[PDB]
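Participant: Attaching a single structure in structure tokens format; questions to follow.
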Amino acid sequence: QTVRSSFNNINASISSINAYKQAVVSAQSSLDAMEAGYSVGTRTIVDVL
Amino acid sequence: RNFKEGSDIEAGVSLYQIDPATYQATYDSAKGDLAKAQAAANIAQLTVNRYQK
């Protein structure tokens, strides 16, 4: 149960990374939608931050 | 009246200044509603320039 716990933790935690590695690519896209959206003016500086 | 009577008038010359006070009012109320068009069309222009970027 201990060995299969870690082996089924690391198989989760790879997919956990590829979840939250996409969640960066979401949020890095959403940030750059703000920095381009604030440099032209549609979104404000607090919707940036 | 804006002419010497009996003279020779050029084309496009004012003969009689007619009372403009109900046409100057409409000319302002078109030019007023012009600015109602081209202030909103300022912004819908500027939204697209904020969207093309």
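Numbers in chain A track Swiss-Prot; the residues on display, in order, are 347-395.
According to its header, the structure was obtained by electron microscopy, 6.5 Å.
Placed from the backbone N, Cα and C atoms, the Cβ positions cover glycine too.
According to Swiss-Prot, the mutagenesis experiment A:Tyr384 to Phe carries the annotation: Partial channel opening. Increases sensitivity to vancomycin, by allowing its passive diffusion across the outer membrane; when associated with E-389. In Swiss-Prot, the entry for mutagenesis A:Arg389 to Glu states: Partial channel opening. Increases sensitivity to vancomycin, by allowing its passive diffusion across the outer membrane; when associated with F-382. The structure shown retains the original residue. Mutagenesis annotation in Swiss-Prot: A:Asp393 to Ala, described as Decreases inhibition by hexaamminecobalt(3+); the structure shown retains the original residue.
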Participant: Looking only at Cβ atoms, how many others are within 10 Å of the one on A:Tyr384 (mutagenesis position)?
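Facilitator: Cβ-Cβ neighbours of A:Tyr384 (mutagenesis position) within 10 Å number 16.
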Participant: Taking DSSP as the reference, which of helix, strand or coil describes A:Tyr384 (mutagenesis position)?
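Facilitator: Its secondary structure by DSSP: helix.
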